Amino acid sequence: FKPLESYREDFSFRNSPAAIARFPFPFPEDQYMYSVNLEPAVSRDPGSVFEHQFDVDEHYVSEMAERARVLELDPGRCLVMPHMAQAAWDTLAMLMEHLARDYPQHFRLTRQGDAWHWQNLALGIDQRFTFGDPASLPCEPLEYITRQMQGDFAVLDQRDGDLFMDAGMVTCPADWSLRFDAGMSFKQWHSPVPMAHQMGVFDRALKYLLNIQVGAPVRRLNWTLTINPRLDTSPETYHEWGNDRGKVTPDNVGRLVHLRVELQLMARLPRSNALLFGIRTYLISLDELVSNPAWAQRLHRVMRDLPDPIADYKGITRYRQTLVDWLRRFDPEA
Ligand code: HEM
Ligand code: NA
């Protein structure tokens, strides 16, 4: 854990060379198109973000401080409908188990029956509590555990052949809101997305997710861009960030424009049968990213050729020409 970084104000967030090397670059081809890009979420590539189900990295402490700040200002970024309380406990169990198993230097879990002992040495938390008893924790169980894991989480109720967004912790969204989407179904919350409905992508994706079973979780990557390493790109806070999209110039692309990648986990929760959706969000500046000449060239092509409805949906319009011009310098064939 490096010294405390900000994702707001002075934006002191930066990647080490190791964090650059393991950034989940999300483009398998020189152009991007939506698809059902799901795979089994099996451990692979030691040191990579695909090694564990829940990835904890050098920015862990920084990110939990940012989450704490978002929540100080807006506690309503976390919602658990009453029927999702058991799902919220399942979530806490799954996170604590995996974290204590995968990062034993930082986390520990000892249990006897519902008497649990959790230590988070990274954040200096030493908690004896009762599993299932919300009065034994200093807050609601989803909020308790997600204040201690990177990325966002939605918790979906599976009923009536559909998935409903009935709980979550959403403090670093790519321009959407859990309070808006609360209680929506899978096609409904995806209603703003261009093209993918007509292509069948959301039909097929629902069908795959509905069949996810215990111990066979699934993953995919999503991506966008963000000006500055701003994690809280929410509607709630638009006045704080939306105007930065007007500040990009040919001289500052490399410092301002960041590639934002979500490593998404879909895992069946065993007591409730709810589906956990982990949104693990990574940020990299274009200066950092162009370290890697292959990534630079490929990003140039992707951004040059991206369908305009996708570009526009992703919020990249206002600065896209400046960006493409900048990136062209890293593409010899162009
Ligand atoms: C329970 C699982 C999921 C949740 C909670 C979720 C949630 C969301 C949300 C809230 C958005 C933003 C919509 C907006 O603009 O307001 C979104 C966008 C999107 N989702 Fe999902 N989603 C899930 C699973 C899937 C899967 C499996 C796919 C498979 C292809 C997918 C594809 C997309 C696409 C293509 C976009 C637009 C993203 C972009 O262009 O950057 N989602 N999702
Ligand atoms: Na393809």
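Throughout, chain A uses Swiss-Prot numbering, with the displayed residues spanning 5-338 in order.
Technique stated in the header: X-ray crystallography, 1.9 Å.
Each Cβ is built from the backbone N, Cα and C atoms, and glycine gets one as well.
Annotation comment: Swiss-Prot describes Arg224 as active site, proton donor. Cβ environment of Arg224 (mutagenesis position): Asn41, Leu42, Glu43, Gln268 lie under 8 Å away, each six or more residues apart in the same chain.
Residue environment of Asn226 (heme b binding site) contains 15 other Cβ atoms, counted within 10 Å of its Cβ in all protein chains. Residues annotated as heme b binding site in Swiss-Prot, with experimental evidence given as evidence: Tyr38, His194, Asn226, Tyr317, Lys318.
What Swiss-Prot records for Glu266 is dimethylamine binding site. For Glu266 (mutagenesis position), other Cβ atoms within 10 Å of its Cβ number 22.
The DSSP secondary structure for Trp180 (mutagenesis position) is coil. Around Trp180 (mutagenesis position), the same-chain residues six or more apart in sequence whose CB sits under 8 Å from its CB are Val174, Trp193, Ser238, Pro239, listed in sequence order. The note that Swiss-Prot attaches to the published mutagenesis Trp180 to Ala is: Loss of catalytic activity. Still able to bind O2.
A mutagenesis experiment is reported in Swiss-Prot for this position, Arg224 to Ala, and the note states: Loss of catalytic activity. Still able to bind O2.
DSSP assigns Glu266 (mutagenesis position) to a strand. In Swiss-Prot, the entry for mutagenesis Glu266 to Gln states: Loss of catalytic activity. Still able to bind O2 but not DMA. The structure shown retains the original residue.
Within its own chain, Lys318 (heme b binding site) has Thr228, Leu229 as residues 6 or more apart in sequence whose C-beta sits under 8 angstroms from its own. The heme b site is defined by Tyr38, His194, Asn226, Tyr317, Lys318, and by the 8 Å test on Cβ atoms against their centroid, the other residues of the chain that qualify are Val197, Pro198, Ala200, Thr228, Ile314. Between the farthest pair of Cα atoms in the heme b binding residues (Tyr38, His194, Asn226, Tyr317, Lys318), the distance is 14 Å. Counting Cβ atoms from all protein chains shown, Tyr38 (heme b binding site) has 17 others lying within 10 Å of its own Cβ. By the rule that a residue counts when its Cβ sits under 6 Å from some atom of ligand 1, the recorded positions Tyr38, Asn226, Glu266 yield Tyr38, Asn226. A helical conformation is recorded for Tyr317 (heme b binding site) in the three-state DSSP classification.
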